[PDB]
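Peer 1: Quick one: the structure is below, and I'll ask about it shortly.
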Amino acid sequence: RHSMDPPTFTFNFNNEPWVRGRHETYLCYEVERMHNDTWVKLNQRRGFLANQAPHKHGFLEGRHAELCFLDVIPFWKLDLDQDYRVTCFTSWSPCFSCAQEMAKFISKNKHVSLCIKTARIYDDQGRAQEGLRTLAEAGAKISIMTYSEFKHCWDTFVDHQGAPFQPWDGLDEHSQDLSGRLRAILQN
Ligand SMILES: [Cl-]
Ligand SMILES: [Mg+2]
Ligand SMILES: [Zn+2]
Ligand SMILES: [Zn+2]
């Protein structure tokens, strides 16, 4: 097991709008359990993953990070009588069908409260916004990553070799613009 490579982190979680080539989606997750009215981190549950490449046979897209995330949750063997808060830090927001699947998951697993904190919004000008609205309606808390979340991911998920988090240019500007955009999506 290895932590995330720093250049991988930086390349993927960079929130600058005017670059291209971030085809992947990285997803960092943490789990908390409610213990006497206090959320308590379960640190064995921490991890990260990314979207998969398509199989050489063709026709099918590579499995999206969000589905793989949903794939592993049952193996956590969470106690259905207990309460958990599951937080994902994602480089991109979910596509519509991933949002739909995530909405179905949280619908059927009331022991989980899902929080999605995303570096960037992927809006395909199609159903993406519907998906975010639908996921929020099902009870997911969707928000935009700020300095605080980026630093946390760096400290927690990245192989940093003691180096502190160094914000890239415009991190706060972009984050503020995205928060506004997300507010407009979720009230729209
Ligand atoms: Cl991109
Ligand atoms: Mg900029
Ligand atoms: Zn296959
Ligand atoms: Zn997807």
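Here Swiss-Prot sets the residue numbers for chain A, with the shown residues being 194-381 in order.
Header says: X-ray crystallography, 2.2 Å.
Backbone N, Cα and C atoms are what each Cβ position is placed from, and that goes for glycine too.
According to Swiss-Prot, the active site, proton donor annotation covers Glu259. Under the heading Zn(2+) 2 binding site, Swiss-Prot lists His257, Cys288, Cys291, citing experimental evidence as support. Annotation of the mutagenesis experiment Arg215 to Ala or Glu in Swiss-Prot: Abolishes enzyme activity. Where Swiss-Prot documents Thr218 to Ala as a mutagenesis experiment, the accompanying text is: Loss of phosphorylation. No effect on cytidine deaminase activity or HIV-1 restriction activity. Swiss-Prot gives this note for the published mutagenesis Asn244 to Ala: Abolishes enzyme activity. The mutagenesis experiment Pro247 to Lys is recorded by Swiss-Prot, whose note states: Modifies the spectrum of action against mobile genetic elements; when associated with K-217. Under its mutagenesis entries, Swiss-Prot includes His250 to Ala with the note: Improved catalytic efficiency of cytidine deaminase activity. Recorded in Swiss-Prot as a mutagenesis result, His257 to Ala carries the remark: Decreases cytidine deaminase activity. Under mutagenesis, Swiss-Prot gives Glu259 to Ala with this note: Loss of cytidine deaminase activity and significant decrease in antiviral activity; when associated with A-67. Annotation of the mutagenesis experiment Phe268 to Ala in Swiss-Prot: Strongly reduced cytidine deaminase activity. Listed in Swiss-Prot as a mutagenesis experiment, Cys288 to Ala is described as follows: Decreases cytidine deaminase activity. Among the mutagenesis results in Swiss-Prot, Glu323 to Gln has the note: Does not decrease cytidine deaminase activity. The residue drawn here is the original one. In Swiss-Prot, the entry for mutagenesis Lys334 to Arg states: In 4KR mutant; decreased ubiquitination and degradation by an ECS complex hijacked by HIV-1 Vif; when associated with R-297--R-303. The structure shown retains the original residue. Where Swiss-Prot documents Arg374 to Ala as a mutagenesis experiment, the accompanying text is: Reduced cytidine deaminase activity. Among the mutagenesis entries in Swiss-Prot is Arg376 to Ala, noted as: Strongly reduced cytidine deaminase activity.
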Peer 1: How many Å separate the Cα atoms of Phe268 (mutagenesis position) and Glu259 (mutagenesis position)?
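Peer 2: Rounded to a whole number, the Cα-Cα distance is 15 Å.
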Peer 1: Which ones are near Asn244 (mutagenesis position): of the mutagenesis positions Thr218, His257, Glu259, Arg374, which have a Cα within 10 Å?
Peer 2: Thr218, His257, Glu259
Peer 1: If you count CB neighbours within 10 Å, which one among the mutagenesis positions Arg215, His250, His257, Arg374, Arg376 has the smallest count?
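Peer 2: Counting other Cβ atoms within 10 Å of each of the mutagenesis positions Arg215, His250, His257, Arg374, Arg376, the minimum falls on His250.
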Peer 1: Same chain only, sequence gap of 6 or more: which residues have a CB within under 8 Å of the CB of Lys334 (mutagenesis position)?
Peer 2: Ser306, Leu307, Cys308, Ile309
Peer 1: Restricting to the same chain and to sequence separations of six or more, state which residues have a Cβ under 8 Å from that of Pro247 (mutagenesis position).
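Peer 2: Same-chain residues close to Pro247 (mutagenesis position) (Cβ under 8 Å, separated by 6 or more) are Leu253, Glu254, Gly255.
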Peer 1: With every protein chain in view, how many other Cβ atoms are within 10 Å of the Cβ of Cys291 (Zn(2+) 2 binding site)?
Peer 2: 22
Peer 1: Based on DSSP, name the secondary structure state of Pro247 (mutagenesis position): helix, strand or coil.
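Peer 2: In the DSSP reduction, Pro247 (mutagenesis position) maps to coil.
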